[PDB]
Each structure stands twice: as structure tokens, then as C-alpha cells.
Amino acid sequence: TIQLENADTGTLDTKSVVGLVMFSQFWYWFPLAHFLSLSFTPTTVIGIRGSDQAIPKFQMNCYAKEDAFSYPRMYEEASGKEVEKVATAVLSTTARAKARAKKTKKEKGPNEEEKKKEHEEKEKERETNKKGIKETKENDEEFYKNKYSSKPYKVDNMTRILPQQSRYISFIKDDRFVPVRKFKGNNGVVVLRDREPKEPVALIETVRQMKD
Amino acid sequence: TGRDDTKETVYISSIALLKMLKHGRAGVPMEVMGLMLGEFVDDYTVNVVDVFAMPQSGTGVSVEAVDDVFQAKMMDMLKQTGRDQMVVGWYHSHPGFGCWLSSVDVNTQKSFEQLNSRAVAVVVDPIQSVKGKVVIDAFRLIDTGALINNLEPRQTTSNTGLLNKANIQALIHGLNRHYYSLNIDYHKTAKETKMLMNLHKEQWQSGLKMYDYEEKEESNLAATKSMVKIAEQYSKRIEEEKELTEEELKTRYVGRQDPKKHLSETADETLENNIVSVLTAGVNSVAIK
Amino acid sequence: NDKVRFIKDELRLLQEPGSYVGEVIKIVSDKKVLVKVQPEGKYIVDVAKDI
Amino acid sequence: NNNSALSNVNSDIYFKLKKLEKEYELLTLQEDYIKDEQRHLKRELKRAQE
Amino acid sequence: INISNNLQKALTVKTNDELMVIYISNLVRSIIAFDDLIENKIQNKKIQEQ
Amino acid sequence: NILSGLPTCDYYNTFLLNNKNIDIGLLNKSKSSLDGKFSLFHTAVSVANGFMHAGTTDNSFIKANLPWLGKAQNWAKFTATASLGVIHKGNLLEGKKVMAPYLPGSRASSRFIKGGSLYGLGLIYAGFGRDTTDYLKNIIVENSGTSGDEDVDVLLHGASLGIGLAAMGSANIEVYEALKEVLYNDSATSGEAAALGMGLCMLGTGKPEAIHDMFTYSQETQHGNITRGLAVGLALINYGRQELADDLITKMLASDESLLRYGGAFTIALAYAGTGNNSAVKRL
């Protein structure tokens, strides 16, 4: 996400103010386009163990209901010009048939009475006896965001969190990891108090250090 | 490749634009020609300082109508006073056509390019400068071999992407696809802005110059009379016009060709005049005597 | 602002190359129209995307 | 009363009001300006009519 | 002075015409605004439901 | 180590790795519609690609759509090598290492690639680039003595943008000295990069020597890129200065030329940044 400033003290980010004056002049000189990179800031909640200093895996409680994790898709479809064309073709031929067809219907019926209806004898007493529809029900989510709520869902540690769903975060007190102070109410580096340094903890080892 | 490789933004000096215009206008209808003298800085900034005309011909613009003698001699005159630079290109007039090089000029531009590869051709219309807006455009060739090598996007790198066009079909095909256009901007100092801005020595002393009062009486009489007739027109308009659908009503009862707007306009106009006329008389009577 | 930017935009709009009155003699099914211009002669000429 | 620390938050209202009426001085900034903008457009109206 | 006085009175009549007409439009836009509220209720609601 | 800020560079790389999910159809669309032959078209795509993959390695598009990449030329191609360092941003151990075939001594295919590796290096090491500064300085001093050549100018340009990002905010007097020599040579296009690069480094110092030097030099130059660049660079160096920079704002607005006014506005913006001053807004 693009931030105007740090939200931790509400004080100007230096990388952001420069970034934007350079970016915005770009009818003038096109290579000043990569300067926007200094504005983009990563948004994630980062736990730090107190005894080893590394990221543990554990789950924080996040109140109903998700403002992200959609990941919607882009596509192109050009094969639907063929589907459209035959749909209308099959529709049209029936209309034309209207005059021949009346004469057929009278002769057609006795054939069905004798043999079978369509794949079994059963249910030839009406022309159609079975109508309806199996679903009419659909409301998806019960609101786009339900604020502070009593409904929990679980979120992982190092997940894509935006500030709107970041507020709903409450670090659990069953597990070891609870902040030394309190939460700050936003995304960012936050150091957590390790209850057990001697019980097994699942950790995520940073990418650069594995490769080294 | 290794440079900006784009056509210069021709910055035409305050002197120069007027001088091409005066020189093109005298010869209308016959085609005019001449040299642009200037200096080349950047890779894409040519400031054209001054101009000189190459004399008339009886077959008008030709490559042939270039004469080395006139060009070089006139050049040695300016040398002695040290106002000479280097030939950055040339101007010529199509007053019978729009902005675009004619079939002859593209071949003249090829010779000129050869000598100096930054050579521009500026086509001046002295006959479409009888407007409030001067019609003037600049072009420079992109070679036939160049189009084959597909080096056309090279010329439009590092620009605002704002180009000029002139009519459609034939004119436009020549413009974009065989030559390249770049906008023209106007360059000036604050010394020259003052020289143009000035006028007479009694233009700054023309509000004491009252008018003859016969003429001011005329102004009084006309405005009052005319407003009686547009007012009459204003009465007819608002007798109806109050059913539904606004445009319809305005088409029906003369609400288009609006008298309401026009009555206000006349009144205001004659109103601002007469405040100053009273002001003028009251100053001159008391001030002088 | 509506007023002053209506004047400035009508200065562009008034500037034409000349836009004529023609009459259609007949069509041709190559997607072109034989138009006799009312003063001038006939020219088979393509059509726009609105017609 | 029935809920105490009703004399800390009473004063937060007051604190907020002194901020907000400065941001309606940002509309009195604008007020002079919309007078100098229409003034400018009346000038350029003259220039477009010319 | 006399034509300036007559012209001053003339503009008063055109401007007072405009005065009334703004006030007639307000009366019509009132009707429209009241029907609008029923329609906005359904618009508020749809946003809560989805 | 915590206060150095090294830890936090690492942390952002694992987060970007774990949830990387890239909509491929958007790129396939972009590529198909906007031809790589046309320069504006190619550059637009490249910027978008550098963004999309920023801060994780990804040369996946480059290999797959190598013919499309190969269409580019001039300054669009200058863009295409500068996209790489948006992509490989972070990863400060490997930061020099992955640009090694593109950096000089290892390159000679087009001068575009040699130049834009230097720009893309500055991007990798932004904010932590203090050792990177020495590297890029050497390059500038050797090639600031001559700039009559084509190769030197494209190469020197990236270097000059590069050391801006690397010495950013550091108030390094060395970076100033080195780029000043570029300005004074009065280079074709590296005069812009030099001037911008200087205010990049020297952010909000408001040194009077710098303000005076840059103000005077805008009159002397006669290349259009430099006149603009120095107007912006003035705004940059007078970040946070407010009332300090007030003499310079008055002068730049009053100049009858367009270019000094164009920076002139952004000197208010950066000087009165985040302030709630009616007067700062009233001027603009």
C-alpha cells in the first residue's frame, strides 16, 4: 500500500515526500517513473520472539469479516463470439418451423403414449409436470465489514493485512506471544514476549539468511 | 543511438517570426524562400536567432533557386559585424496550400539535410495570418531507408507526445509518415517584452483626450432607442413559456435568440461607458482651470 | 466559467476545411456510397462508423 | 454521576472545537479566493470575447 | 447622469426576474427531494445486505 | 543492529515471498496490446512490470517475452534495464551481485544497459546504500572530465541518478562535489541527472552556498533540461525550511521564465510540508 507518512507518530515519511514530486513529473522525462518504489510500503504484522529474535507462527484473532484476500483475476476471452453465433441460430430455426410443426404434433403424441415419454414411461400425464428451480437463495456476506464483532476468524502471523482489517487484530493470551507493551493498532514491527524459550516453537526463517 | 535522437523544438525569436511574415506577405501570391540562422545547443533545442531571404525566382521554390553567391555574400556582410552564426535550416512559403512540404521541397530538404543533419524546413502561411492566429509549422525529414529500419519511435522518445496536424487524407499522410513534426514555442527577454508593450507617448495620456460631444450624444440616443425594441421582444417571451419542457417552450415563444440576455448586455455596456465620460468632464473642467 | 469556456471552445469548432452537401445516387456493396456532390461530380467514397 | 470521568472528556469537546473552527477559517481563505478567481475569469472573458 | 440612472433601474428588473426563478426551482426540487428519500432507504439497505 | 535497520530489510523480503500471487493475464494483455516496437508503449509496460514484481526476483517475464524486450531502443531501453532494480529491490547481500552482468566490464551490447544498471543499483540499496555511494562516485569522477561522447553521456546519466538514491538524506559533501563537476561541464542530458541527484543527496540542508550556486547557474546554462533540473533541485534542498527558504520562494515566483516558477511552486510544497499554514496554501 502507498502511505502518505508513517502512522506510528503521525510524522512525515521522507521517502514518500521525495518519491512523489519525482514521479509526478513524467511527461518531461520518462525514466523518473521508477521513483514510486520509495512510496510503496509493505503492510504486514511482524512478531519477534524475545529470546531468539525470529518470527513465530501462531494465530491472532481477527473479528468478522475480511476486507481482503480476494485476489481477483484478469483474462481475455475471444472464443465467445462462437458461442453467441450458434446460440441465436438454434433459436431462430424453431420459429420458422411453426407452420409445419402444428401438423406434426397430433401424430407425435401417440408415438409417446405407445413407447416412452423421453427416457422412461413415467410421467407422461402432463406435458411438463416438473417445474421450479433448486436455488433462489444468495446474499453472500452479511455486510462488507462488520467492525468489532463477536464472530471470530483466524489469521496467520506474516499475512497480507491492510489497516482496516489490522485494527481487528487481538493477539491471544493462551499462546506464549503477547506484546511486551500493548498493540499499536496498526501494521509494523512489534516485539512479542516469549513465554517458553524451551518448548518447541515453529519459526519462519528469513529468506536472505537461508540462502547465505 | 547514444543520443536523444529527436527533432529539435524550434524556438523562434521575437525578431525572426515577424521577419519571415513581412518577407512572405509582400510576395503573396508567389512562393517565397530564405535561410534561418541560429545556433544548436542540447540535442533538441535550436534557438533561431535571425533570418535572411534568398531572392525571388521565376519558377519559385526550387533546389535550383538556391544561389551560393547570394547566400555566402550576405553571410560575409554579417561576419564583419559578428552577428553571423551557422545555417540551421530554411524557411519557404506555401500560401496556396496548408502546412506540409510539397513534392519539390522534400528533395530540397534532402540536400540541406546532407550539409547539416539538423536542418529544419518551416512552412509559413502569410495568408492565414490575417486571423488573430498565425499558422506556422515545422518539419524535418525522416529518410526512406530510416522508415525501413523502423526508427520512427526513436524520434518521439522523451517528448510531451503532443504533435500538430493539418487537414486529413493527403496532407496528414505526408506529415506523420514521411516527415516528423515538432511544436514551435516563442522566445523573448524582458527587454523586448517592454519594447513591444509600449505604444505612443500620448497613449498613457489618452484618458484626458475626451471626445466631441456630438458623438457622445449620439451614443446616448442610440442606446435608449434600441432597448425599447428589445424590451418589446422581452414582453412577448414571458407571456407564455410556463408549461413543461424547457427547450420546447424556448423554441415556441422566442426564448432562444434570447432577448433577456441581450437587453442586459446592451445596458451594462452603455453603463460602463457613461461613468467614465462624466468622470472625464469633471476632471478636465476643474484641473485645467 | 461555463460562459468563457464556451467561447474559447467555439473558436476551435468554427474552424473547418469545408463540409459539403452531397446526395446519394446509389450504394455499392463493397461498403461504399456513390455520392453526387450537388455542384460537382460523382465520387465513390467510404463511410463513417455512425452510418 | 452513574458513569464517572465526566470532567476529562467534557474538556476534550472544547479541545476539538478550537481545531475545527480553524478549518472553517480554511473556508474563509477560500472565500477571498473565489472572489479573485471570478475576477480573473471576468478578465479572460473579455480576452475571449476580443 | 440621466441615461446612467435609467440603465441602473433597468438591470434591477432583469436581476429581480432571476431572484424569483431561483425560488421557483427550489419549490420543484423540494418535491423531488421528498420522493428521493424512499428511494435512498433501499440504496442504504443494499449496501448493508451485501 | 536493530537501530542500523538491517533486520527490517530482511523481514519485508520473506513477507513479499510468502504471499506472492501475480495476475499473469494482466501482463499477457499488456504485452499483446501495446507493441514493444513503439517506444512510449514499451516504457509503460516496463514500469508496470517493475512495480508488479518489486522487492522479489523475477526474470520470468524477461525470458519468456525476450523477443518483445528485444524490440525496444533508445531511452525506452534505458527504462527496461532500470526496471530490474525495482524488482531486485532489498536483498542487500546479493544487491551488487545480480546486476554484475549489466554493470560495465561485463557489458557492451547497447550503452542503455550499461547506464541503467547503475540507476537500478541505487534503487536496490536505497536507504542503506552508504557503502554503495563510494562505488558510484568513482564512476562519476572518471567520466566527468569528458562528456563529448555518446557513450559517456548515457552511462554518466544513470550514475548521477543512482548516487542520489544511494546518498539520500545523508548530507554528504562528497556527492555534491562530484556531481557539480557534471553540471559545469554542461553535459547533454547528464546535466539534468546531476542537478536532481544533488538535491536528492542534500535533502533539506538549506545550505546558503548551495542555494546561491544553483540560483546563479540556472541563468548561465542554455540547455533546457538543466534550467528545469535546477528549479526542482532548489525545492529539494529547501525541504522543511519554511521561513528559512522564504527569500528564495519570493525570487523564483517573480522570474518571468517558466522553468524557475515550475520548481518555484514545489519549494512552497516541500518547505511547508505537513504544516497547516493558511499562507503556504494561499500562495499556491
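In order, the residues displayed for chain B correspond to 18-306 in Swiss-Prot numbering, which applies throughout.
So how was this one determined? The header says electron microscopy, 4.5 Å.
Each Cβ is built from the backbone N, Cα and C atoms, and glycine gets one as well.
Here is what Swiss-Prot records for this protein:
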type: DOMAIN; residues: B:27-162; note: domain 'MPN'
type: MUTAGEN; residues: B:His109 to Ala; note: Stabilizes ubiquitin pathway substrates; when associated wirh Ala-111
type: BINDING; residues: B:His109, B:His111, B:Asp122; note: Zn(2+) binding site
type: MUTAGEN; residues: B:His111 to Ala; note: Stabilizes ubiquitin pathway substrates; when associated wirh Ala-109
type: VARIANT; residues: B:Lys208 to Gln; note: In strain: NRRL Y-53
type: VARIANT; residues: B:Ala239 to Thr; note: In strain: NRRL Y-53
type: VARIANT; residues: B:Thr262 to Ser; note: In strain: NRRL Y-53
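Structural mapping of features recorded in Swiss-Prot.
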residue: B:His109; record: mutagenesis position; DSSP class: strand
residue: B:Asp122; record: Zn(2+) binding site; DSSP class: helix
residue: B:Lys208; record: variant position; DSSP class: helix
residue: B:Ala239; record: variant position; DSSP class: helix
residue: B:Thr262; record: variant position; DSSP class: coil
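Each residue in the domain 'MPN' (B:27-162) gets a DSSP state, and the totals come to 41 helix, 42 strand, 53 coil. Cβ neighbour density within 10 Å is lowest for B:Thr262 among the recorded positions B:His111, B:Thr262.
In sequence order, B:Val78, B:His109, B:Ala138, B:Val140 constitute the residues six or more apart from B:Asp122 (Zn(2+) binding site) in its chain with CB-CB distances below 8 Å. Looking only at the recorded positions B:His109, B:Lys208, the densest Cβ neighbourhood within 10 Å occurs at B:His109. In this chain, no residue six or more apart from B:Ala239 (variant position) has a CB-CB distance below 8 Å. Straight-line distance linking the Cα atoms of B:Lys208 (variant position) and B:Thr262 (variant position), rounded to a whole number, equals 59 Å. Residues B:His109, B:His111, B:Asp122 make up the record's Zn(2+) site, and a Cβ search at 8 Å around their centroid adds B:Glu48, B:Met50, B:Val78, B:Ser110, B:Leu118, B:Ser119, B:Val121, B:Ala138, B:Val140 from the same chain. Spacing of B:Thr262 (variant position) relative to B:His111 (mutagenesis position) is 52 Å (Cα to Cα, whole number).
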